[PDB]
Amino acid sequence: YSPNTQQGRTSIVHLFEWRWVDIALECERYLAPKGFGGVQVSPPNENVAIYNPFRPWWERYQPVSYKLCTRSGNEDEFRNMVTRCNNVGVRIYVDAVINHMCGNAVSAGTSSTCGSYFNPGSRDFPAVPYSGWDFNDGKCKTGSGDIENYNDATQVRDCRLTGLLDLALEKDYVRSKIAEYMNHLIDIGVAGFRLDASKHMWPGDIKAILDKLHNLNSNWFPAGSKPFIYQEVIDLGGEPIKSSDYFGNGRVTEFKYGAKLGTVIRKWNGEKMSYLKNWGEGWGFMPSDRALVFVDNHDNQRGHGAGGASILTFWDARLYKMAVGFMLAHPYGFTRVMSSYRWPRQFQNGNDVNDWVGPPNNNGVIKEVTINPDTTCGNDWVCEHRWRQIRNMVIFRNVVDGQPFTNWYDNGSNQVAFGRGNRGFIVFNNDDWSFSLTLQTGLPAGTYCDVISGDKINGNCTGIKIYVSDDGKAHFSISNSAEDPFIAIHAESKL
Ligand SMILES: OC[C@H]1O[C@H](O[C@H]2[C@H](O)[C@@H](O)[C@@H](O[C@H]3[C@H](O)[C@@H](O)[C@@H](O[C@H]4[C@H](O)[C@@H](O)[C@H](O)O[C@@H]4CO)O[C@@H]3CO)O[C@@H]2CO)[C@H](O)[C@@H](O)[C@@H]1O
Ligand SMILES: OC[C@H]1O[C@H](O[C@H]2[C@H](O)[C@@H](O)[C@H](O[C@H]3[C@H](O)[C@@H](O)[C@H](O)O[C@@H]3CO)O[C@@H]2CO)[C@H](O)[C@@H](O)[C@@H]1O
Ligand SMILES: OC[C@H]1O[C@H](O)[C@H](O)[C@@H](O)[C@@H]1O
Ligand SMILES: *C(=O)[C@@H]1CCC(=O)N1
Ligand SMILES: [Ca+2]
Ligand SMILES: [Cl-]
């Protein structure tokens, strides 16, 4: 349940589709000094090379083998990345796709990221190796062999998720091959795993697989360290399978979080920020110590999975920064920040027909992440983690770590504020009029740099300044027209 991040680091960033060499560099030049706790990488195992559409992002969720050979790099580069990141105190979490192999209708051949041969029709994946009796063909009871009804917990676990060849996780052999892959990653130095499609696996089979895992690499982690486990389970209520069914194995993705936040911030369905004062379990969310929270993830930012129209993304930058800001400032759950790439989003009727488009590339070769002089990224990498408003809130969360949610204020609409003990205070204005009031910050007297509009550098603030009096009060003024209608100050942004 523990992140195993370096003491004082409270967030991980999803460097979606980034190359191992770019992540290695990013850890050293940026994540370490900016206090990021770790990085969730895209599946590092060999996958199907899909040509139609052309190299979609989702081809990485169709395993061919467990060789660490993908468009992100080979094993040497993978090991290089993990070592360089651990050496500067930044952890690596692997997106483990262990519920299945490839689409059952994909053509046989060597169209894979490492050239391994595979035959879906004959359930043949010699590079692992897996054969027909390593899949749930005989176990699934649906007419199509695919998952057709989510109200039936059994088919959800024994049948094919959109046709993906379902592994027989009950078999000790399959469990062992998977554990072999995971231990390979653990011994290399990875601190944990995002268990992909966990809802589709029996909690008892997952447990069995974890039983075979090693302790974390003792060169970097203390003896007896168990790998961090967060299972992807989309549970918005209404279905028989509940997130709580996986608490025994580790943490669980809380998809209700971003869905709710998104509609509050958009002020949809009669909601407003003032309702957020009992945010967390007060809203029906799982226990804070089991929740892996986020505003958006790689699936719902592009209409996949379960997001809905309220999900906020870099596309809605202004409201997105506010949402991520609120999350990072609130004590509930363990926070994951999304880092995406841009694609030609083109809505037709209700759907983005370019939701398949993979990462920036030149004929299949992923483009490197260029860093512009102003520290933003080029080559279409959005790099939300480098946006000042988000990067500074990541540090904000580190600074107030452990402090209690306190000093809440609200105007009964969309102008709220709250503090974290005596270490941080944040103010939001999401009403269509000006927010100007003197508030109790619970902070020691002094001059603080607003970390949203600017930074603190060698004695001065580059943005807005807030003055806290001897009684902890400070005046705040946020126009409903402000570029970023929220302000944040903390112990370490103080002059
Ligand atoms: O030897 C040539 C073949 O090599 C590869 O075969 C591998 C299988 O694909 C893979 O599943 C695994 O096989 C083990 C079974 O998964 C495991 O359940 C058990 O099998 C039992 C079986 O359940 C039982 O009914 C049977 O009668 O006895 C088995 C034990 O002998 O152990 C299996 C063997 O370890 O490993 C296989 C060998 O690597 C290729 O996939 C295949 O195409 C080749 O023909
Ligand atoms: O609780 C008693 C009843 O349990 C049994 O129902 C079982 C199914 O038989 C069993 O297959 C299923 O659990 C397994 C998956 O089927 C399996 O392949 C995999 O290894 O993990 C699952 C659990 O880890 O679960 C149901 C419910 O327990 C049994 O069939 C009934 O007769 C018993 O009365
Ligand atoms: O590229 C970085 C920039 O991206 C978006 O425009 C954000 O809204 C802005 O705050 C950020 O500085
Ligand atoms: C938590 O993420 C890990 C897996 C469960 C445990 O004890 N540690
Ligand atoms: Ca399954
Ligand atoms: Cl996820």
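To match Swiss-Prot, the residue numbers of chain A are left as they are there, and the shown ones run 17-511.
Just so it is clear, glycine is given a Cβ too, placed from its N, Cα and C backbone atoms.
Listed in Swiss-Prot:
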ACT_SITE  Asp212  active site, nucleophile
ACT_SITE  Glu248  active site, proton donor
BINDING   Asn115, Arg173, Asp182, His216  Ca(2+) binding site
BINDING   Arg210, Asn313, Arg352  chloride binding site
MUTAGEN   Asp212 to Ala or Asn  Abolishes activity
MUTAGEN   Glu248 to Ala or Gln  Reduces activity
MUTAGEN   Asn313 to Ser  Reduces affinity for chloride; reduces activity
MUTAGEN   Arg352 to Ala  Abolishes chloride binding; has only slight effect on activity
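Sequence features, as recorded in Swiss-Prot, placed on the structure.
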residue: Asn115; record: Ca(2+) binding site; Cβ within 10 Å: 26
residue: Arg173; record: Ca(2+) binding site; Cβ within 10 Å: 22
residue: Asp182; record: Ca(2+) binding site; Cβ within 10 Å: 27
residue: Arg210; record: chloride binding site; Cβ within 10 Å: 25
residue: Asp212; record: mutagenesis position; Cβ within 10 Å: 20
residue: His216; record: Ca(2+) binding site; Cβ within 10 Å: 23
residue: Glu248; record: mutagenesis position; Cβ within 10 Å: 22
residue: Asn313; record: mutagenesis position; Cβ within 10 Å: 25
residue: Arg352; record: mutagenesis position; Cβ within 10 Å: 23
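Following the DSSP three-state reduction, the secondary structure of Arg173 (Ca(2+) binding site) is helix. Residues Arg210, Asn313, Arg352 are recorded as binding chloride; their most distant pair of Cα atoms lies 12 Å apart.
Calculated from their C-alpha atoms, the gap between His216 (Ca(2+) binding site) and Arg352 (mutagenesis position) amounts to 22 Å. Among the recorded positions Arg173, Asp182, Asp212, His216, residues whose Cβ is positioned under 6 Å from ligand 5 are identified as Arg173, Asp182, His216. Shown in sequence order, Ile28, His30, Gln56, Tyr246, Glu248, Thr269, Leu308, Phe310, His314, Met354 are the same-chain residues outside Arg210, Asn313, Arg352 whose Cβ sits within 8 Å of the Cβ centre of the chloride site.
A Cβ distance below 6 Å to any atom of ligand 6 is met, among the mutagenesis positions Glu248, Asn313, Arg352, by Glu248, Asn313.
Apart from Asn115, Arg173, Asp182, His216, the residues listed for Ca(2+), the same chain places the Cβ atoms of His116, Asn152, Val172, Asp174, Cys175, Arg176, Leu177, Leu183, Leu185, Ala213, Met217 within 8 Å of the centroid of those Cβ atoms.
In this structure, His216 (Ca(2+) binding site) is part of a helix by DSSP. Residue pair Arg210 (chloride binding site) / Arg352 (mutagenesis position) shows a Cα separation of 11 Å. With respect to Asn313 (mutagenesis position), the closest of these binding-site residues in Cα terms is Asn115, chosen from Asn115, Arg173, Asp182.
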